[PDB]
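Report on the structure given below.
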Amino acid sequence: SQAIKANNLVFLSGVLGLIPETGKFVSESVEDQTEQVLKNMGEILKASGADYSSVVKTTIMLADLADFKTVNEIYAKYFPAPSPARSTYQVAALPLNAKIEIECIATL
Amino acid sequence: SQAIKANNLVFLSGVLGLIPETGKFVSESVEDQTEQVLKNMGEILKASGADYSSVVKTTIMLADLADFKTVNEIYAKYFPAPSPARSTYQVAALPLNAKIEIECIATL
Amino acid sequence: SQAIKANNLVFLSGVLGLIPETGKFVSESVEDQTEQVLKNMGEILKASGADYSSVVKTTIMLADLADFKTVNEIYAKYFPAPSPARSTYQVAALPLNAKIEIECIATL
C-alpha cells in the first residue's frame, strides 16, 4: 500500500514523481519530479491524517547526487527547519528510471 | 541481532538468501534467493512473535532492477495486497555479492 | 534536524564522519570516518536522552563494500553483541563523497 498506520506512526512507500491519475512522470527533470514527489507525499500523508509537519523521518534516494542542491532547495520548501531526520544517497538506479525517490515516516 | 523489539514494533536486519544453518546462498539465482529471503524473514518474524501480516514496512535492495519484475511476483505471494509500505531501488552491491536484500519493520 | 523524537522512539539523520564543529571530514580514511560517525552518533543519541545501548536499528551505507570487514570491526566496538538490527549495502555515492554514512533508530 501507499501508507500503513501502526499505532502513533504512519509509514509511507517510496514515492516517485508520477501524476497520481496517470501513473506517468510529470516530466524528466529532477526538479518537476522532486516537486511532484513532495506533493504526492503531502496527499498521502494528509489522507492518513498526518501532514508535512508531523513527518519524523525521510530518506531521499537519488539517481544523480549532483542534483542534491536543487532537490534540497525544493525539499526545504516543504520541510523547513526544523526538518525531519534525513538520509540521502545515490543509488545505482530507481524504478522506472526515476530521478528521485523519497520514503518517510510520520506521526498521527 | 536478527531482530530487535521496541514497544509495539520489531525491527529486522536486512535479510539475504542464505540457508540459515550453513550461511551459504540457496543458489546464484535471484528467484531462489528472493524466495529464501522471504522464508527466513518469515521465520524471524514468527520467532519475534510477529508474522508476514503484521509487517508494516519493507525495503528491497536489488543488484539489478531487471529482476524487479520477477522479485515483485515472488514478493506478492508472501505479501498480498494490501501489502506493507515499500521502497525499492538498485544498489551498487550487496554483502557477499547477493542478488537481493530485504529489511522490514513489523508490529507485535 | 539531527534527531526527531516520537513517543518511545528517536530517529537520527544519516551521519557522516565530520568534525561536528567544523563540518569537515576527520580524514579521507574509511577507518577514521567510521570511528567519527560512531562518536558523533553517540553525541546525538546522548543529547536526545538515548544511548548506544538503546539503539534498535541501524543502516550502514558504504561507498566501497570492500571496507566492510574493518568497518564492522570498528562498529563492533560501539555496538557489541547483541547488536542492533542492521542493513548494509554499497551505494553509488554518498554526500560530500563520504566513505560511510550511518543512520539509526533508538528508544527513549
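Heads up, chain C uses Swiss-Prot numbers, so what you see runs 80-187.
For this deposited structure, the header notes the method as X-ray crystallography, 2.3 Å.
In case you wondered, yes, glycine gets a Cβ from its N, Cα and C as well.
In the three-state DSSP reading, C:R165 (mutagenesis position) counts as strand. One mutagenesis experiment catalogued in Swiss-Prot, C:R165 to A, is accompanied by this note: Loss of activity.
Feature annotation from Swiss-Prot assigns substrate binding site to C:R165. Taking Cβ-Cβ distances under 8 Å and a sequence gap of 6 or more within the same chain, the neighbours of C:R165 (mutagenesis position) are C:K136, C:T137, C:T138, C:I139.
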